[PDB]
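Peer 1: Structure below; questions to follow.
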Amino acid sequence: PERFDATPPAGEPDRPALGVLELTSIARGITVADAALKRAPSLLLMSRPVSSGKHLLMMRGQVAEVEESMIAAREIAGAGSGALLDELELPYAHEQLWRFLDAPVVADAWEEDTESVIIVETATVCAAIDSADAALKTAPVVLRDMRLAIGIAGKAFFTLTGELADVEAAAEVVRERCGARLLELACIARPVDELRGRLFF
Amino acid sequence: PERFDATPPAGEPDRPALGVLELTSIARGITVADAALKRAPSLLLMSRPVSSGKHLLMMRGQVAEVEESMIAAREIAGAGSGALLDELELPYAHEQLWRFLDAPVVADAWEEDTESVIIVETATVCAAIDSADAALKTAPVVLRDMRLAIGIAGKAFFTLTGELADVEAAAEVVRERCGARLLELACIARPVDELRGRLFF
Amino acid sequence: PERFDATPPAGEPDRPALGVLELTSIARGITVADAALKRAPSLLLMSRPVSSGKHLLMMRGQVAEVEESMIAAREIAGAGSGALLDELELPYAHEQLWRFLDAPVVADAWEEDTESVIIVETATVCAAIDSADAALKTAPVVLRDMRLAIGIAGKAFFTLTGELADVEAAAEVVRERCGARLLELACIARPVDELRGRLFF
Amino acid sequence: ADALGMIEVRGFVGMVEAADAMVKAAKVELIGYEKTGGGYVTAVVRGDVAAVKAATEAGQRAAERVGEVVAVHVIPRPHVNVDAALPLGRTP
Amino acid sequence: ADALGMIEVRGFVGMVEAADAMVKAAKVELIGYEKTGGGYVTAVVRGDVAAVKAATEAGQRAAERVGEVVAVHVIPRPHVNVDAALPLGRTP
Amino acid sequence: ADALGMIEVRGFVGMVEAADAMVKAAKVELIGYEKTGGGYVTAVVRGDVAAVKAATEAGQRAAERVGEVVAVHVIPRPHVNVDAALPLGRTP
Amino acid sequence: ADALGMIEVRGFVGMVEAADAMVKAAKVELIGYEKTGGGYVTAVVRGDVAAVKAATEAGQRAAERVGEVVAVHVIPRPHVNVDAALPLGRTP
Amino acid sequence: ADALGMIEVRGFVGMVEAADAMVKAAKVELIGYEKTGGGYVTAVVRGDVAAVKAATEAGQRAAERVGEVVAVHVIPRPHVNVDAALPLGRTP
Amino acid sequence: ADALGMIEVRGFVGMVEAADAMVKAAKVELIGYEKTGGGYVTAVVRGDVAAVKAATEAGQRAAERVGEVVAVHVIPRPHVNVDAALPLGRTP
């Protein structure tokens, strides 16, 4: 359960890429999984059944290996019944994201300097990871807590924290990288001291 | 987890009221939460994302504080996109209703003075809490177990026990206070000795 | 939790039969449950709320006792609103199936000689148990892991393993014992060495 | 000190239903009832102003169904001479 | 801290009648009054949210008889910067 | 303490006429006058309730002959918070 | 230095509502209020440009509901002569 | 460290007008100017992203009146390799 | 501090004729010329706003006859960051 770390140690090769697959079926979830592991040696991070009857595949490797496993996944998933709901292929995922893929993490206390918080929810899991990668890469914000389709039936959310102008730039780039997969977004410019650090309880 | 008690201690002010909000979105769930905590000093019991993708807010305070927080919360929730699914504002919640709010409590044993049992399920959480409150007020029944939208995708049920005439009076007041939110009610007039006390297992 | 065993001890009567009911309501679930326990003396395995708001009843007994409990529970369920969704009444369940009913079991490792794997998902719960029971009774396959409507919102899957010809015979019997209650079967003829023994993680 | 709430019903049945709905709606205390003759009877609850303001508006809504409601009124702070002269449950 | 209530009257007499009816109708504290020039005077009461929510709607009813009510508003939680900046009677 | 009476006039001349007619009508004590800006000035008398009720009803009758009268109002028992906060001549 | 934000309201109550909504809407600093007479009072907040640009556009929305808003404007850099000559909070 | 803002003008005069309007629009820091040859000069301001997002859109509006504007862009947070390799004012 | 004036000419001859007409039109200080490459040269004069405003409009009139004038602009008060970052004659 240490395969979700940001950087590997000195005895392991560097695997910076990330491929996320969301399928409406679980059977061809496993078919897409072993086809992607047959075509290119991608370290599969998870093959997990999430709520609203979906199957979530996360694989990790180099850029070419993840690209080849994902093109195998594209040619297997969209075969007949188009069960590929949404897919992601990150050439280099951000360091603050790798610990938010496996388990639902919630934050208990932020900081003393945090000005503003933004909560973002998308209808898929792919759009949540894509927005929670494209935002903190283009703003000095901190991804606090994230939830990926377990317990909330297919939807997925995450909150960022930072300066107000920074989280509004993050809001702009999230709303550009989602467009229609974004359900709602909330730009709280100054949260109450009874809610700072602890939003879900 | 001691904020869900009926009476407060001697060094604490009295907070008998209650307000439950149910929202189709989670982002403006947090916006409604901190707007209601901005306007009036309501002790927020929970801000919890429950299943079928909906955010559940529960707040506690005095009668004027809960009323003012709820009127702020419903002038924020119904802002263009009507994401307020159902609401509830009890000026005085019953004492047996407080410890069924945080966790899904199930019952494992009854007493020998238990004639009949009624199980009520509603489509929302607010209708379940409203009908449970009305049925605890109007009749000498005991609330045994109660599930609120976690694991059963937005639905909510609860069972009462007591004398058959008392649970039928509670059936009348529940069918009056729900109207169209009651999915289906069942009035078991005499449960089997292989099922008394231990229903969900 | 020892009532889900295959054979009873020397001081207990033999209960080979199995009856599974699936209901869209939960109050109707307990009306059906205590009606089936009033008419014939069937041991009740579970009365459990599963996801997408369904109630899953499993009962165990002799063949005539389960048949009479199921005909009572069937004539109570279809009264007015069609609360009954899918039913199942097995005269003799397979020995490998009895431990895959209570908890979601996942496979940690296979045996050294395990050629092929087949994954089957059904829209209901009774179709999964019926198809797994028929495919166990028609071919020398091993049921590895099975998931019945909890966490994946009403759908239910299971994977069998064995020789490729045996699991293709099991596919041919599952595709005709399910019918329209089959979402997707996937016959992997040779899984990758990075995925043998461990499909969901 | 405490706020005052009253429901006057032409009829004992509507007054008892109102006095039950008031004490079930919020933390109020039914101190008693006044019989002014002619069928008019008045139920008096007493507590803090938001709770009695919810209790009397529940008791009016539950008393118009079975009785004849004459007057519904809430006094948020009755003067000490009112409690010293009129029988409102807090006589020193 | 405590909740806030204000009656702005174009006229000193209507403001004094409003400030009398607010402190008589409920348990509030008339911390003072603000003169903004041009004939406008604002009576500022300050207490818990139910008492000020009853007191301002009683003072509006009593101040429309003799004066010209410009604005009535209740802030149940004035922010700490508002109490530290505006003269509202609870500046530390 | 004593009862309160006020005449507000948009103009100093009508306020002096009202403040003269009030103290010549009965035995009241003209404590002074409040200048809320914009030309509004309020003469404030303060004495026992019969004297101020005759005084202000003479001052209203004499101030409408020379000027613009905004508001006339008598408070028989002003609250102690009104005397402590507002400058009405009997500040403790 | 810091960005400037202003809500001018003809009335103290609308200015208090705007000054509450500005410091609750974003992280700004309410430094005071300017009384130019005739009923006009101007609440002045001061912080970085995104916070004041959100705070004034929320305080204008909250102050139009309770009073009369005259002028709303945000200055991202006030000149050092403006901060040295006008009472805007950062006078050295 | 802070956000990046650029106005590239074919012409020194339009670049100086852009670099004046940016530093007068919002709180930025004009770190310098880049001469890529051929008549292209780029003014580079550097501050937090709301200030440069207002400053560059004021400088584009002021520089299109006098010259030829090639490109206008704002980076909210440039990567550490960009500040370490390109001369943008924050070379350690 | 001092007002700024510029003539950009695609060509050295037109820039020298403009720089002659600017210092002959009024009392300005020709601090020099910026070479942005590609044929563009910018003569920069500096003085109070009336002298540079007459000098640049005379140099534009005298430089369109002999060259191809790209851009003419006058800044009456350049910001201190512009004078510190750009070579405009008064770099401290």
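Since chain D takes its numbers from Swiss-Prot, the residues it shows come out as 2-93.
How was it done? The header gives electron microscopy, 3.4 Å.
In case you wondered, yes, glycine gets a Cβ from its N, Cα and C as well.
Checked Swiss-Prot, it gives:
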- D:4-88: domain 'BMC' (DOMAIN)
- D:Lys28 to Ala: Forms larger hexamer patches, increases hexamer stacking (MUTAGEN)
- D:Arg78 to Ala: Forms smaller hexamer patches (MUTAGEN)
Peer 1: Using a Cβ cut-off under 8 Å and a sequence separation of 6 or more, which residues in the same chain sit near D:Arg78 (mutagenesis position)?
Peer 2: D:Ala2, D:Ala4, D:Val50
Peer 1: Taking the Cβ of D:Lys28 (mutagenesis position) as the reference point, list residues of the same chain whose Cβ is under 8 angstroms away and which are at least six residues distant in sequence.
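Peer 2: The answer is D:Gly48, D:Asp49, D:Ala52.
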Peer 1: Using DSSP, would you call D:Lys28 (mutagenesis position) helix, strand or coil?
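Peer 2: DSSP call for D:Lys28 (mutagenesis position): coil, neither helix nor strand.
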Peer 1: Quick check: in three-state DSSP terms, what is D:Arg78 (mutagenesis position)?
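Peer 2: The three-state answer is coil.
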Peer 1: Summarise the domain 'BMC' (D:4-88) as counts of helix, strand and coil residues per DSSP.
Peer 2: 35 helix, 32 strand, 18 coil
